[PDB]
Amino acid sequence: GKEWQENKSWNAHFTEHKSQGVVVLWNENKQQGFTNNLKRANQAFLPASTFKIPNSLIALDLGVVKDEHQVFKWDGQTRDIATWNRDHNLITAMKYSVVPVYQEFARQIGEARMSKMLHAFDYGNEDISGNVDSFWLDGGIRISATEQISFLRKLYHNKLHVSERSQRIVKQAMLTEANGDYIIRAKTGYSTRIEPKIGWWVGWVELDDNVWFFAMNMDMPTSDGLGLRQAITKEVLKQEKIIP
Amino acid sequence: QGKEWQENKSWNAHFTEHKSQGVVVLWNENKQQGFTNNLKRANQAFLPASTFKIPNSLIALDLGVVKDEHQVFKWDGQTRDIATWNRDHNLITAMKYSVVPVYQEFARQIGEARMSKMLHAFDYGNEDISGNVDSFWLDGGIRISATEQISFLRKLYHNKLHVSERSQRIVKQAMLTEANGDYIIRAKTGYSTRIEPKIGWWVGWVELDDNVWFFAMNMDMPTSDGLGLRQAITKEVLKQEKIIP
Ligand SMILES: C[C@@H](O)[C@@H](C(=O)O)[C@H]1C[C@H](SCCNC=N)C(C(=O)O)=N1
Ligand SMILES: C[C@@H](O)[C@@H](C(=O)O)[C@H]1C[C@H](SCCNC=N)C(C(=O)O)=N1
Ligand SMILES: [Br-]
Ligand SMILES: [Br-]
């Protein structure tokens with residue numbers, strides 16, 4: 001029944017990939033947490049695109065996003081991610097981490113409502129200091145891997161202070177992978193604007209009889225290693241027999 | 001092309017490869033065009049069997065017979081032939097493992113009058129619930145074709161059925177079968193064995209970034225040995241049509 005255990009054997013997966021970072025797991029049935037690094041599990045970083053989870057919730061709950069079908073027209077400014085230079089709905093904007101769509105949401109939400117909602121969500125340090133459309137990229141907001149798990153457990157249980165409908169739509173938008181053995185609902189992030197540059201993957205694995213929450217971050221000096229966010233998480237999930 | 005339904009007999013090669021007979025129906029939502037290997041069998045009506053778990057789930061949720069997708073339905077303690085049925089279930093695992101006994105209990109609590117009204121409102125197949133209120137989708141009067149399954153699924157996809165948006169969102173969650181970075185499949189299997197001819201079903205849709213492809217297939221299923229062919233043949237057609245890589 002001991003709340004948090006360190007499992008340093010997971011460091012072998014970081015070392016194999018010449019990488020540094022943390023994986024945090026939470027067994028919902030047992031109410032027990034596991035991590036390779038208790039210190040880094042509680043270190044706070046810019047959320048970057050993992051902020052698209054609360055941003056989606058707030059946009060839906062305020063009617064900035066009507067539903068997951070509403071089209072957000074490309075503003076016609078060519079950016080260096082090809083998938084961003086096109087129309088999106090909530091599903092594809094989350095999938096392709098389409099920053100400019102979410103910047104527009106944030107502008108329409110505005111500072112007062114963004115701040116109130118992140119306090120109601122107990123989200124990270126709850127600090128939106130900076131620009132309302134970029135604070136999750138280079139403003140004051142910080143969140144640890146353990147704080148990501150706390151937030152995700154509320155979302156999973158529809159316990160956040162927004163409608164059940166808003167929570168159901170965001171959980172649909174988080175869908176990443178599914179088969180006959182598991183479902184992954186998750187969101188990637190890449191924080192580059194303030195050091196240290198890190199990759200995120202946060203979400204959960206739905207099994208028939210349990211839910212395993214996860215939050216990982218890792219040093220990401222270049223975009224070359226971004227695939228390691230999922231690969232290292234899956235190495236840990238497989239070692240723990242959570243997925244085959 | 002303007003044609004509602006187009007016949008593509010090349011898909012019969014996927015049936016023949018597996019010494020099988022049946023139909024695949026596809027509907028391109030963007031183009032409002034349908035495709036099938038067999039226009040006649042596409043419109044032949046059969047017992048829905050476990051594909052009936054889609055409307056049954058919707059009606060159970062809408063009436064409050066099922067509170068949500070977490071509510072536990074305790075095993076009645078009767079050992080049945082399918083191991084996965086002999087345990088507690090929620091809506092997600094009851095759909096996944098086609099747990100008939102749970103859905104029979106839903107049907108009893110919904111009752112004949114409300115079941116009949118709802119299937120009329122859904123324009124579901126021949127709308128006929130004659131037989132036992134807790135088995136009519138297995139051995140009663142209800143019949144539905146592959147094209148009628150697509151018509152019903154399009155209403156569900158668009159939240160247009162006459163039940164709450166919430167009921168429709170929960171059932172679409174319960175239908176989740178497969179997802180990756182290229183596509184999402186929401187679907188339901190069926191195996192009709194109580195009245196001849198014995199057939200297998202797979203009905204649902206493929207969500208892409210920019211389109212939805214609805215599908216409904218059935219095939220002759222004399223034994224449970226071939227049940228894997230429902231998904232395998234459908235995927236061979238989806239690949240041929242470049243819907244999935
Ligand atoms: C701040 C954004 O740039 C960043 C974020 O918000 O986290 C975007 C960029 C990439 S999508 C392609 C990744 N390649 C980046 N060089 C991404 C992600 O992997 O989640 N999010
Ligand atoms: C038998 C029917 O109740 C059937 C139905 O209601 O459609 C059940 C069992 C089969 S899978 C198991 C088939 N037999 C295996 N030995 C099934 C399905 O494939 O969805 N549902
Ligand atoms: Br809802
Ligand atoms: Br889903």
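Count begins at 1; order follows the chain as displayed.
Positions of Cβ are set from backbone N, Cα and C atoms, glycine also.
What Swiss-Prot lists as active site, acyl-ester intermediate is A:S49. Taken residue by residue with DSSP, A:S49 (mutagenesis position) is part of a helix. Taking all protein chains in view, 21 other C-beta atoms sit within 10 angstroms of the C-beta of A:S49 (mutagenesis position).
If you look up Swiss-Prot, you'll see A:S49, A:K52, A:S97, A:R229 marked as beta-lactam binding site, on the strength of similarity to another entry. Neighbour density for A:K52 (beta-lactam binding site): within 10 A of its CB lie 27 other CB atoms from the protein chains shown.
Listed in Swiss-Prot as a mutagenesis experiment, A:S49 to A (Swiss-Prot position 70) is described as follows: Does not alter thermal stability.
Among the mutagenesis experiments that Swiss-Prot reports, A:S49 to G (Swiss-Prot position 70) is described with the note: Increases thermal stability. Abolishes hydrolysis of cephalothin and decreases catalytic efficiency about 60-fold with respect to ampicillin.
A sphere of 10 angstroms centred on the C-beta of A:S97 (beta-lactam binding site) encloses 19 other C-beta atoms. DSSP assigns A:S97 (beta-lactam binding site) to coil in the three-state reduction, placing it in neither a helix nor a strand.
Annotation for A:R229 (beta-lactam binding site): spatial neighbours A:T188, A:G199, A:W200, A:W201, A:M216, A:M218, criterion Cβ-Cβ under 8 Å with sequence separation of six or more.
Apart from A:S49, A:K52, A:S97, A:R229, the residues listed for beta-lactam, the same chain places the Cβ atoms of A:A48, A:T50, A:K187, A:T188, A:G189, A:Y190, A:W200 within 8 Å of the centroid of those Cβ atoms.
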